[PDB]
Amino acid sequence: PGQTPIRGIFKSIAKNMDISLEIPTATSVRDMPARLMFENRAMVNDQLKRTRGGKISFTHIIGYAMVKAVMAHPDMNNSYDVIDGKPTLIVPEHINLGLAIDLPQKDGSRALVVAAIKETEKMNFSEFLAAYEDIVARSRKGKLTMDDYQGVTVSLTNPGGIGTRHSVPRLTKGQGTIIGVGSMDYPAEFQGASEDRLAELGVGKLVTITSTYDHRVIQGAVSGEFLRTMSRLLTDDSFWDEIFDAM
Amino acid sequence: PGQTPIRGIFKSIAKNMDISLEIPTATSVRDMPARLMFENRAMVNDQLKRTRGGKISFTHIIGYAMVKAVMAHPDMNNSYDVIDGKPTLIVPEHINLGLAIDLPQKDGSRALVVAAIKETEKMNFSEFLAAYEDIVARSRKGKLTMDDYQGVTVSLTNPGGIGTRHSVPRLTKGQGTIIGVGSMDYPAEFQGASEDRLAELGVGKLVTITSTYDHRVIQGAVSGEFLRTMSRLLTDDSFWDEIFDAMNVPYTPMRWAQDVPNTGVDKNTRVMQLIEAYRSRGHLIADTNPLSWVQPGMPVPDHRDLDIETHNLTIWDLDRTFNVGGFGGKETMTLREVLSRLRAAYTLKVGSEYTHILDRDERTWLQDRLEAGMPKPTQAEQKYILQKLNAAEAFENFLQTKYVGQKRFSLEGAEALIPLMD
């Protein structure tokens, strides 16, 4: 009980959230079928098991889809700044994808920092998976440099791990959009039904995806088209041929 | 038409909303099953009706759950301030819960102010309900002081009353989070379907809950874990045991489970076995003891035969219809009505044992009279019972007064013997 000054990494988090009050933001929400993901992911993990490899996750697949979508709609990668006292649009060279890694510290308090996978627009699924696992691996061993925390152009967050249906997050300065992935579960009106009965009807599972963007440089139509493309890829013949070929 | 200055309470509302522009906020949304709430709330309100009490609401239950969740995740109670020009985290002493009360004024314009229930983390459900109703009662009579509007640490709002599905509200300065409760209704793609068809599938009702928090002091993971805890409590065995204990209801609460298929032994067979169990062993849970007393050294018989789980039935069967073979003078009935009648006949103030009798005509005679019930007595009859009770107690007290030490072997505690013999 009482009052206590904020110090350390927590002070940095507080300062940046205050800075972010100067970005006008809007959000879009879309729900997508997730049956084909479950099926095809299982097929890939069976191949890896016989060849004594590892295991891929849903975040890997949605991550790769997001990259392909940003290439199709490049405006989602731009940002805003005032330079020499004039408004300015910033068009980067690469797509650097920031992952929100929740890592506990020595003290025993959870604190998140966003690390980057760099130069993603010249990768196939095999290369992408390697880079992803590289960042994660070095984070646990505590071997991340200061260069890994710089140059992020677009971010990805996963509140669905705990079981949240969707969220409306904050956007940090220096980026144009942040994408959020929600729970992959039956709706709550079906959570007491029998397997037999659901199978008869033909009920599938969902995933809800959100897009929060800076409205000075990105318009609503673009954000909508982005989410429509992501929806099409996760149920597309040609998309899964790529992944299967590479693995 | 035209322009007009803002004055009064409205000016205060405008100023505070402008101040709130300096709080960075984020929101989380989660949907939760609500079937077990409907069931167990009904069970509690039945007990209150017989004891001539009141009636509990959904806001009471969700309110209490929210309190328990804040205790499990204390970070949700903190706030931010700049003191001596340094950033600071504020950790309060108590959990004070603000209620959004919409009250019309003398003029005829609606205006809301948030009142507080204080020191909530040291309350059980009975205490909580009393405090809640206290605030509401005094608000209508116009007897709230200035102290009641101060010291709020966390707030609760209910846009679902009108029928909104969910909202994204504003957070006011001096708090860390605000929680919102949405509509408890079927989704809109089912609002034209038949009851029969929904019952077959096993479709339930929802409730959507939101959390809007200050991002300088609360992180997203904490907000998510908070909502996950609330979801678990509203479908948890131990949670409902607390509520039932505090309100003095004698039955085991309905439990949460999945719907099972109608395979193997048919469900009509199972309902007939439940009827036989109550007729045979229902006396083991009847309300026949005036004291709330269990003797410590005595064995307690098994009475697992009287709950619907042992006969492979579930909450999802309560509104379906079954063949009951003349029970209640009907060929067909719902499981809800079956339970109701069984409990009225074999679990109130009279417990009976008669199923061991070998003759069929005897058994049927007793069975018919016990299930018809006790007929309502006239006013003359009622007054006659009161005279006899009075005579008993009065006689004992007189002798106590006039002859103190003398041995008489009193009947005090058992005065109902006199009207029984009569």
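Sequence positions for chain A are given in Swiss-Prot numbering; the residues included correspond to 102-348, in order.
This deposition comes from electron microscopy, 2.3 Å.
Cβ coordinates come from backbone N, Cα and C, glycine included.
Within 10 Å of the C-beta of A:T258 (mutagenesis position) there are 20 other C-beta atoms, taking all protein chains into account. Where Swiss-Prot documents A:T258 to A as a mutagenesis experiment, the accompanying text is: Loss of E2 succinyltransferase activity, but nearly no effect on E1 dehydrogenase activity.
Annotation for A:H316 (mutagenesis position): same-chain Cβ neighbours under 8 Å, separated by at least 6 residues, are A:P125, A:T126, A:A127. A mutagenesis experiment is reported in Swiss-Prot for this position, A:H316 to C, and the note states: Loss of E2 succinyltransferase activity, and 2-fold reduction in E1 dehydrogenase activity.
Secondary structure at A:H316 (mutagenesis position), taken from DSSP and collapsed to helix, strand or coil, is coil. Summarising the annotation, Swiss-Prot assigns active site, proton acceptor to A:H316 and lists experimental evidence as the type of evidence.
Other C-beta atoms found within 10 angstroms of the C-beta of A:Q320 (mutagenesis position) number 12, with every protein chain shown included. Recorded in Swiss-Prot as a mutagenesis result, A:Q320 to D carries the remark: Slight reduction in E2 succinyltransferase activity and in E1 dehydrogenase activity.
In this structure the C-alpha atoms belonging to A:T258 (mutagenesis position) and A:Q320 (mutagenesis position) are separated by 22 Å.
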